[PDB]
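*Asks:* Here's a structure for you.
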Amino acid sequence: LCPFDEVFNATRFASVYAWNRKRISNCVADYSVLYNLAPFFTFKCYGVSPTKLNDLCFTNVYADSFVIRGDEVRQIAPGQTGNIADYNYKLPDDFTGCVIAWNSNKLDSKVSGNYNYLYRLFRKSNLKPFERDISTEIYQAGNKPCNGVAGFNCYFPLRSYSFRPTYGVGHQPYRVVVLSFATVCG
Amino acid sequence: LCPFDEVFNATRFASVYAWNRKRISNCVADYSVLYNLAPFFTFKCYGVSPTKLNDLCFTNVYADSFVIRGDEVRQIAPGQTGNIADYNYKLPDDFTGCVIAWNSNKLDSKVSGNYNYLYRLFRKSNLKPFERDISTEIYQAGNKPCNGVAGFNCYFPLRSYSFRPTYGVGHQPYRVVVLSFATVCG
Amino acid sequence: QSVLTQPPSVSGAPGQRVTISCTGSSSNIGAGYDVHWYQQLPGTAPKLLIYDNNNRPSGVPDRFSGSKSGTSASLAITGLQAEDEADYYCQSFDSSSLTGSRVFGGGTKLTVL
Amino acid sequence: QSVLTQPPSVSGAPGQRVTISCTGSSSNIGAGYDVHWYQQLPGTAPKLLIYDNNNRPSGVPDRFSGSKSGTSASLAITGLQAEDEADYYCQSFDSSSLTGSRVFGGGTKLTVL
Amino acid sequence: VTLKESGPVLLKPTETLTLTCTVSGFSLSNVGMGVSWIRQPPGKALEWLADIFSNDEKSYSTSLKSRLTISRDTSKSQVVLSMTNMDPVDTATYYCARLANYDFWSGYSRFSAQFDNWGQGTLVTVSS
Amino acid sequence: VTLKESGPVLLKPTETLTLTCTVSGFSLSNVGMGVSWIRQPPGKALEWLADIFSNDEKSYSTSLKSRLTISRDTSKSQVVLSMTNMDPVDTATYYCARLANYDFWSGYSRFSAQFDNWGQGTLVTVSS
Ligand SMILES: *[C@@H]1O[C@H](CO)[C@@H](O)[C@H](O)[C@H]1NC(C)=O
Ligand SMILES: *[C@@H]1O[C@H](CO)[C@@H](O)[C@H](O)[C@H]1NC(C)=O
């Protein structure tokens, strides 16, 4: 078929500031069985209809995967504004694909706190759609030049999630898969 | 008299991982009025008594100042274990001085979150008494090595406080002055 | 008591605009969660009136409109007829719990003078 | 209900050891705050019994002792005399509020068989 | 789409309530929709109680989580709610509602799901 | 050290209660100690109510912060507690205690302060 188990059933998901990007091509994809049979927490499509994705074909399909906060799933959508939207993962206002999310508190959460997941907290400007920043350098707050080390008005851009099983659904980790849409047909 | 306004009334305090250290010498210090009239949240002396500090005097006096979490003042004491004790500021088991702390939610707290203050979260081993770690470099978790950048099992050692006025007394900032004890006679 | 707060009741003359507000906490409405509005005529089960911020189901007249701003949301009725005399309930998803929660407003009684 | 919880009643024979437990939340006892124990004889005001973990005020007999471990603390009485038949209350500071709070236990009734 | 609750009942205090909701027009195994329970005391505001979905994840009111218990069975499309230690204050009209997303042609989202369909409700009275 | 509350008082429901503590043996201006109020329903557990210190810093029970109000007067050494909208369930013995640190020769800490001294208490009765 097409490798969706490599995306939805991967052992480790990337951080939102370093979200993964896999090109999907040269396969037949049965989106209908995925939509009706797989019980996700969220399956929202903006440019297309989930129940009729099989009759269209596209030149390529991109699947982006990352882990975000529970109430932070709201801003994975066109036209949204927030820390994830501006600094981590901006989605185009004319987005045509689908957004899929499911709770992963059983895998990405630890009693001591899972510090493996980070999110960009400070940036000079908002991201363009579908652009990511891997580089982490000290961010200048205020007006004093920075010497390249954390200090008074100099911050480390990446703030870490600290997922714990008792955080509540608001802060529990959520694994998000974003599909962006004639080598791929249903 | 003695420079105690420069320590207790300083405009800005240092982070706990980079606590200040001011030598107090060649002065006459009247600790009695400081204890009796100044309304601190905490004034605890271990090797001495606060009401009879004036009749004693010492070769030198050290004053250490830093900002910590509200419930994190518990471990500023001899024989204590905790994040500050093991990784940020270790106090000797035979400590003879006094510890002074007061709430500073009116100064160190911001609506957007005061990322101005950091605390060491990861380290290879517990600190020696009265020793501090200024250098920040990525901490290796697990057994895979570190290339010098943050990643899956590589963490930035410094975790930032996010003081906000609605955090509660447990998380509100506390300014702590630690005094260590014949050039300074009462 | 209810997590979301509404004025107990509102009044207005026929043909005059009437607005009903809803306020939330740092969670739910403050966390970006959508606000839905329901209408409960006397002796009747509640009926969905606004299924998302400024989104209106079929069969609901266009004189009903809504908006969201920060930790607050409001329902606006342009006209005012005889049938606009029911209770209007604010509703949103609250994320300050282990499995999540859904919180209703206090309920606003609309009366036509 | 009280934030700290205690067994409602404990019993023991004269001259035998008796232990009363007290557990807390992630805050208060779980946050490292000290635990204090009080004694309330019938028709009398409470009296301080253990002013800090394993610390004892003057006049309180040596047979009373206390300890703290994680989110729980306990009071241990080595002997058991006639006067050890009062209510014992667990107490600690709770920091899960803007100005702080002080939380009492549910109270344990001790009886001598 | 039609949801119907069981008939009204009268219970003694400290008893255990059991309510059954029968659904039609949709299958409980559909991932995009779930079933929830809401109660309305006479002359007061609505109160959400419980929530169940297509694959047996369950949600309860935080203050009433211990007393409540919900279950489903896809064989005859029924959802059962049970409340233990019923108090006289708990007398109210109990509604069975479908937690489904309007604008379903755009998919579904459990955060923004709303009670788009409601039952006629049943009246539960707790008294001596 | 001696703390004495006001005499017992009977009040109608919804009324406003006012209780006063007179302290001796120590000054409220001392930074090392404060005064707190605790209530105990007949045959029930203790409940901390309010707290006031030397520099007029004040703390209240979270669930009763709206109804409570405390004040002090150093010139005549009394602390006044006032509760609004009294309910019949609020009838209880109200205790007045000193929030001071035992082991005072080592200093003081407001986190570890304990009710080292207690008053004899007063009985407040709320009924029609
Ligand atoms: C992932 O694993 C589950 C395990 O039950 C399986 O049902 C599913 O088909 C797999 N693939 C996807 C895309 O979920
Ligand atoms: C700091 O400033 C306050 C302002 O009232 C003053 O009372 C105090 O003496 C100063 N010095 C110290 C050490 O607190």
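Residues 335-515, 522-526, in that order, are what chain B shows, numbered as in Swiss-Prot.
We read in the header that electron microscopy, 3.1 Å was used to get this structure.
Even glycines carry a Cβ here, placed using N, Cα and C.
As annotated in Swiss-Prot:
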- B:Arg346 to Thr: In strain: Omicron/BQ.1.1, Omicron/XBB.1.5, Omicron/EG.5.1 (VARIANT)
- B:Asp405 to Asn: In strain: Omicron/BA.2, Omicron/BA.2.12.1, Omicron/BA.2.75, Omicron/BA.4, Omicron/BA.5, Omicron/BQ.1.1, Omicron/XBB.1.5, Omicron/EG.5.1; complete loss of interaction with host integrins (VARIANT)
- B:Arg408 to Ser: In strain: Omicron/BA.2, Omicron/BA.2.12.1, Omicron/BA.2.75, Omicron/BA.4, Omicron/BA.5, Omicron/BQ.1.1, Omicron/XBB.1.5, Omicron/EG.5.1 (VARIANT)
- B:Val445 to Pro: In strain: Omicron/XBB.1.5, Omicron/EG.5.1 (VARIANT)
- B:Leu452 to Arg: Increased resistance to neutralizing antibodies. Decreases HLA binding to NF9 epitope. Increased binding affinity to human ACE2 (MUTAGEN)
- B:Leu452 to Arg: In strain: Delta/B.1.617.2, Epsilon/B.1.427/B.1.429, Kappa/B.1.617.1, Lambda/C.37, 19B/501Y, Omicron/BA.4, Omicron/BA.5, Omicron/BQ.1.1; Contributes to cellular immunity evasion and increases infectivity (VARIANT)
- B:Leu452 to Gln: In strain: Omicron/BA.2.12.1 (VARIANT)
- B:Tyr453 to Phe: In strain: B.1.1.298 (VARIANT)
- B:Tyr453 to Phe: Decreased HLA binding to NF9 epitope. Increased binding affinity to human ACE2 (MUTAGEN)
- B:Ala475 to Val: Increased resistance to neutralizing antibodies (MUTAGEN)
- B:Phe486 to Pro: In strain: Omicron/XBB.1.5, Omicron/EG.5.1 (VARIANT)
- B:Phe490 to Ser: In strain: Lambda/C.37, Omicron/BQ.1.1, Omicron/XBB.1.5, Omicron/EG.5.1 (VARIANT)
*Asks:* What does DSSP assign B:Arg408 (variant position), in three states?
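*Replies:* SS state of B:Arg408 (variant position) = helix.
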*Asks:* List the Cα distance (Å, whole number) between B:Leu452 (mutagenesis position) and B:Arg346 (variant position).
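*Replies:* One finds 14 Å between the Cα atoms of these residues.
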*Asks:* Would you pick out, from the recorded positions B:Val445, B:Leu452, B:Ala475, the residue whose Cβ has the largest number of other Cβ atoms within 10 Å?
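*Replies:* The residue with the densest Cβ neighbourhood is B:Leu452.
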*Asks:* Quick one, of the variant positions B:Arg346, B:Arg408, which Cβ has the fewest other Cβ within 10 Å?
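*Replies:* Counting other Cβ atoms within 10 Å of each of the variant positions B:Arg346, B:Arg408, the minimum falls on B:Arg346.
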*Asks:* Same-chain residues six or more away whose CB lies under 8 A from the CB of B:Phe490 (variant position)?
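*Replies:* Listed in sequence order: B:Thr470, B:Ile472, B:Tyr473, B:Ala484.
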*Asks:* If we take B:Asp405, B:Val445, B:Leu452, B:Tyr453, B:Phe486, B:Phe490 as the recorded positions, which have a Cβ under 8 Å from chain A?
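*Replies:* Near chain A, the qualifying recorded positions are B:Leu452, B:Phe486, B:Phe490.
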*Asks:* Give the residue from the variant positions B:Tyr453, B:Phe486 that has the most other Cβ atoms within 10 Å of its Cβ, counting over every protein chain displayed.
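*Replies:* Its Cβ has the most other Cβ atoms within 10 Å: B:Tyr453.
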*Asks:* Out of the variant positions B:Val445, B:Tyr453, B:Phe486, which are near chain D, with a C-beta less than 8 A away from one of its C-betas?
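*Replies:* Cβ contacts with chain D under 8 Å: none.
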*Asks:* Can you give me the CA-CA distance across the unmodelled stretch from B:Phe515 to B:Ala522? There are 6 residues absent, and I want it in whole angstrom.
*Replies:* 11
*Asks:* Can you tell me which recorded positions out of B:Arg346, B:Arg408, B:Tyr453, B:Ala475 are within 10 A of B:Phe486 (variant position) by Cα, answering none if there aren't any?
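*Replies:* For B:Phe486 (variant position), the recorded positions whose Cα atoms are within 10 Å come to B:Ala475.
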*Asks:* Which of the variant positions B:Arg346, B:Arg408, B:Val445 have a Cβ lying under 8 Å from any Cβ of chain F?
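*Replies:* Contact set vs F: B:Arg408.
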*Asks:* Which one is it, among the variant positions B:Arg346, B:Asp405, B:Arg408, B:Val445, B:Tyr453, that lies nearest to B:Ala475 (mutagenesis position) by Cα separation?
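*Replies:* Result: the closest of the variant positions to B:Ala475 (mutagenesis position) is B:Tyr453.
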*Asks:* So what sits near B:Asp405 (variant position) in its own chain, CB-to-CB under 8 Å and at least six residues off in sequence?
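*Replies:* B:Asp405 (variant position) has long-range Cβ partners B:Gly504, B:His505.
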*Asks:* Please classify the secondary structure at B:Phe490 (variant position) using three-state DSSP.
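*Replies:* Where B:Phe490 (variant position) sits, the three-state DSSP reduction gives coil.
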